[PDB]
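K.L.:
Quick one: the structure is below, questions incoming.
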Amino acid sequence: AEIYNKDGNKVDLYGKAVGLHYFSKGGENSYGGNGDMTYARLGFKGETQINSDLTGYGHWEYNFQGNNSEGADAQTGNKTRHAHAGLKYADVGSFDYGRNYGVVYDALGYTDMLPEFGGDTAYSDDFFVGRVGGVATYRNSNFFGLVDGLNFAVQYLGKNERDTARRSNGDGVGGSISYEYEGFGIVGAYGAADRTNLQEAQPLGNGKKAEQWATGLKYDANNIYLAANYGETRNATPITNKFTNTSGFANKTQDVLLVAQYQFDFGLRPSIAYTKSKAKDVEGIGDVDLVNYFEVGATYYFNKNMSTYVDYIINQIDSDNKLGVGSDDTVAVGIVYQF
Amino acid sequence: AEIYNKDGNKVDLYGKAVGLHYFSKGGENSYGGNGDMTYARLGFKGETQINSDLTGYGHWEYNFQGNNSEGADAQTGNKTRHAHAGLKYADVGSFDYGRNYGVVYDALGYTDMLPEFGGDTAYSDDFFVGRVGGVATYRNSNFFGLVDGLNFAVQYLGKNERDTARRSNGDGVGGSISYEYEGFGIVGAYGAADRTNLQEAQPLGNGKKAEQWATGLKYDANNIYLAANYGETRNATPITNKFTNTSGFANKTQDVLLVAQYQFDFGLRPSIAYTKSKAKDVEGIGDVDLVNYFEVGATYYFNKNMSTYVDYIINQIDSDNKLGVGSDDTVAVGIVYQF
Amino acid sequence: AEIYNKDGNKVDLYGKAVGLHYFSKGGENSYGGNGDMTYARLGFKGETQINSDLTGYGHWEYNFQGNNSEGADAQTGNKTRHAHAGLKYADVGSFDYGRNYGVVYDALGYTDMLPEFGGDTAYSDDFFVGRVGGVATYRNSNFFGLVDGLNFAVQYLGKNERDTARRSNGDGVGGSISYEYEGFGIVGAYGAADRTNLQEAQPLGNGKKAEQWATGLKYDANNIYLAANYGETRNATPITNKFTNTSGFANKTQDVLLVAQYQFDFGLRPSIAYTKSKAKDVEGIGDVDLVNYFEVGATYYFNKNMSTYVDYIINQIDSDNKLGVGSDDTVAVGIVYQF
Ligand SMILES: [Zn+2]
Ligand SMILES: [Zn+2]
Ligand SMILES: [Zn+2]
């Protein structure tokens, strides 16, 4: 909701409240857990007309969790998701710096359209696949105006040496190219980065360099949404050995994402998706599957502000999973207000 | 303050800044402590007209403390208080899920009108008496329109198995009935819930089931506010043995709340209240009083935005208190801006 | 950006997003560190016309850091900076209580005009030099209207006995006098406060009383900003022995701040500043320099919303520094959106 629009400066303050609950059995071995998952979000998107050819913009977004008590754990789960400012200039393109999605997410976010879950490979603080701190991203749209619907981007990932091996990264560079023609859109993205010595000093994952590339195809027209993603990572997908409490990254993963959705004119939006990410040559185990499930979901939009949804995950992970990944199903039911 | 009101969607962004200070002697043994208690709050209340008979709504509220440093403890005290969305439909009633007050608070919040203190029995994360996470609440007003001023509600309290015994709960169900006629209002509420094994594995409090019921009467007309509350709990009121640092819940409490206030036409709003909650059959001690005080207070409202207040607690707890509950008085002085 | 302005009540909701990066070598021994420093801020300033002569006001401000992950450390760096409400009455003056700047900052904030750094002596939770919790401040402007441009203030600093020795303080009183005539402004400020027993039970810093006074001169006209500050502290400047991990305060400091800036009409705003704070009679070491650097910086303002800057610190601290204070330079590059 727009709050100020004078001097060619618009500031849209937005947010939402999501009453959410996950249902599972026992949910220690659940895919997505069990219990109250209510949360809220707040943010703003500002845009200012510097001149005829230049425009400045800033974006912030925060996630306040609502499933926590008012005592010791009240702060659990709260996170800054977006924090970046930049300039959009003429037909040259755009540059921004701060916390933002990696360029691999340009192609990876194609199948991240599921009501509650989906995009399991878009980890936060995982180089290029998800939201990361300190990324300079140059994005050019319509290739300088000469070639319509043909966009690309290049990103410089800065060294983020956090105390955690999982949330750390080194210096990197990535890019993506997309092409959106008559309903369709096909994307390729790639990124490489140095690994921190803490990352390298881990039992799982061997290498002095991380790689993430992903390709995507989507159809978005005539009330149909259909997407497909394929990605491979090298020492860049976080894993955890449940049996030995061992962290680290998978030496290699092959990731497949599918989504098919039709939005009814009266509100109901059923969803069919599939997700399978299998690791290869993990230390002590070899090949394992990180995620494998079929999703059946539906969202009912009353209007643009209010909606409810159900998201059913039919977990195809087996109870023989060597990494101790959960094998049980998870059903998510939510009611969402947003502005 | 309303920020957007188009397409039959209103979003009221509100908040306040409260400069607050508690005065006490020594305040280790104070009732309410001693020192700076400044805090701020932010929230929004959105409401959308889905159709002629249906309306969606979301509410979020947060408490940013202002008495903390900018260093290590900057996050202390911050909490999400409200986070819930729901639908109000026609004369059927309303349903919402998220973090919200329990149904016992329907009758308990009658005497929670004191400037700074009061409602000492409305503990957060305490089943039905205060704000709790993951509550589905169906509330019906004017009994389907047939019987005016006669409202009731039913709530399903979901399992919240936090790491803390104090902030945890099991599966529960509660309800309330109220009747508001010509200035008056009388309420009865009740709720029961399973206790977690962590709760059950506590020195203080014995039982595999928690109970909380409360009745209330208020008069709110002719610039007079007068309220009375009586409540009983079973294994559902948090206690702490100061001498042995022992947590747990009181096996039984009998809780009495009284409030009398008159709002002068020119701003001053004196307050007279009384609070006594005594525990029974506590392990190792037996009967003890959790709170016992007389309150003398006054708030001066300049207008609807600005106000100051003084709240004096005349603590009737004695220095022989077996649980080590404080016996000293506490004076609260505050200055409040809100929008 | 103003969001509501009815019934003589204006509420300005403001904030910013700052993409920021510090560059250094190795930055363990850097002056300002090394890596992503992106952050965002949110706040509101409300003002209500109580009557013809009286006005109420509240101010809140928060700093959400953007350089943190979405995991364990997501909350790191977040702090409430402002939280205070008060009354401005006629020509008598103003009173407010809450978290706010100390009165020494009245004169100290003269040289705190640098793009990213500067005002190194305005520590938070350090009595009167920076932002502190629980301060009652009476400020009078134009000396009751009789003497134009002649302002003064008196502040009562309340006991803040935090668990940290660094973030604690005792009872204190401070004041300031300023005089702003035809572009110029000259200020004197002083404050004294009791030290906590925790503060007194520290290896570094000896005394049962803290002192902070500072004088200032600024010229702010004809697109020129030039400021000079001198301050002395007694047991009131936080120090840390890097070699022995020893905290405490400097027995005495002499602090010098200089700033010279010219704002070009087309946007560029170069900056020249100097900062030197040397400690005296520190336990085990004697005299040391806390900070010593020359700054060369420039900010380019596109408009009132958007800007970028570079801030170069030429660190004059030497690698023989007895306290282990960093000797390397630090370059800060930032891009800022605000509303
Ligand atoms: Zn963004
Ligand atoms: Zn609510
Ligand atoms: Zn302020």
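Residues 23-48, 50-362, in that order, are what chain B shows, numbered as in Swiss-Prot.
If you check the header, you will see the structure was determined by X-ray crystallography, 3.5 Å.
Keep in mind that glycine also has a Cβ here, set from the backbone N, Cα and C atoms.
Below, the features straight out of Swiss-Prot:
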{"type": "VARIANT", "residues": "B:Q88 to E", "note": "In strain: B/r; AA sequence"}
{"type": "VARIANT", "residues": "B:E139 to G", "note": "In strain: B/r; AA sequence"}
{"type": "VARIANT", "residues": "B:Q284 to L", "note": "In strain: B/r; AA sequence"}
K.L.:
Give the sequence-ordered list of residues that share a chain with B:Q88 (variant position), lie 6 or more positions from it, and have CB atoms under 8 Å from its CB.
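P.N.:
When sequence neighbours closer than 6 are ignored, B:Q88 (variant position) has B:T61, B:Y62, B:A63, B:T99, B:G100, B:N101 within Cβ distance under 8 Å.
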K.L.:
Counting across all protein chains shown, how many other Cβ atoms sit within 10 Å of the Cβ of B:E139 (variant position)?
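P.N.:
There are 23 of them.
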K.L.:
Can you tell me how far the Cα of B:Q284 (variant position) sits from the Cα of B:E139 (variant position), in Å?
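P.N.:
About 14 Å separate the Cα atoms of these two residues.
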K.L.:
When you measure from the Cβ of B:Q284 (variant position), how many other Cβ atoms are you left with inside 10 Å?
P.N.:
21
